[PDB]
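Pasting a structure here, questions to come.
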Amino acid sequence: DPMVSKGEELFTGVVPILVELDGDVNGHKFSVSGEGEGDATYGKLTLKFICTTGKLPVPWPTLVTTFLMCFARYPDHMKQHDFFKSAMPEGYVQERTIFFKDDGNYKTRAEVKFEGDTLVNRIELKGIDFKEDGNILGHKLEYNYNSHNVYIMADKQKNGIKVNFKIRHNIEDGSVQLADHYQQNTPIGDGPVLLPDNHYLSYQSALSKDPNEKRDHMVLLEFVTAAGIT
């Protein structure tokens, strides 16, 4: 299929990644840069994020989802369902609203596309209605991350997809902070794209710290595998 060929071909080996985020949550401004690489053959991402403006004013785990679905490993039997690669290299827009239960919400817009050999994810994040003393602005979330299925459906009238999912962030007192994710992606190009049957992405995320890093930062290891159409 010369369509599967084209997107396939962009992702076959290790691809460098650049992430840039401009953030304002309740007027607390911040910028993050990340760098790393993805190897979609294995569903594998390795990234390191740095807050370049100082202290990150929100917990690092709340930004994990925001900070590359094109790097998912789609099984051979599911390649006709891979919207994300099919949009490349022109890319796609990924927009979210994420509702933190009993607290504020993030609204994000990103463009994910190639700049030469580099896969780039440029993001604007606005958060509003946060509790200054809540779990987010009050930094009460543990520095860890749970595994989660993410449900993809076609958004035929917008030539794209919608994605819905819940993330439970562990709180330091032992409880959980729900983060309810609503997501839409649409191609940037005017070309054809693969529009998928309902299926899901299985995520595993491991957060760590660079022992030689003095800046406020997050190292993120993600494995992502498509499933749900046997």
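Our numbering is plain: 1 for the first residue shown, then up by one each step along the chain.
Recorded method is X-ray crystallography, 1.4 Å.
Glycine residues also receive a Cβ, built from the backbone N, Cα and C atoms like all the rest.
So Swiss-Prot lists the following for this protein:
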MUTAGEN   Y145 to C  In mut1.9; shifts fluorescence lifetime from 3.03 to 2.74 ns
MUTAGEN   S147 to P  Increases fluorescence at warmer temperatures such as 37 degrees Celsius
MUTAGEN   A206 to K  Abolishes the tendency to dimerize and leads to monomeric fluorescent proteins
MUTAGEN   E222 to G  Suppresses the 399 nm excitation peak, leaving only the longer wavelength peak at 475 nm
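Give me the local environment of each listed feature.
Its own atom aside, the Cβ of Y145 (mutagenesis position) has 22 Cβ atoms within 10 angstroms in the protein chains shown. Under the three-state DSSP scheme, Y145 (mutagenesis position) falls in the coil class.
Other Cβ atoms within 10 Å of the Cβ of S147 (mutagenesis position) number 9 in total over all chains.
In the three-state DSSP classification, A206 (mutagenesis position) falls within a strand.
The DSSP secondary structure for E222 (mutagenesis position) is strand.
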If one measures from the C-alpha of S147 (mutagenesis position) to the C-alpha of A206 (mutagenesis position), what distance in angstrom results, rounded to a whole number?
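That separation, Cα to Cα, works out to 9 Å.
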Rank the mutagenesis positions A206, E222 by the number of other Cβ atoms within 10 Å of each Cβ, and give the residue at the low end.
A206
Between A206 (mutagenesis position) and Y145 (mutagenesis position), how far is it from one CA atom to the other, in Å?
6
What does the structure give for the C-alpha distance between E222 (mutagenesis position) and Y145 (mutagenesis position)? Integer Å is fine.
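The separation of the Cα atoms works out to 10 Å.
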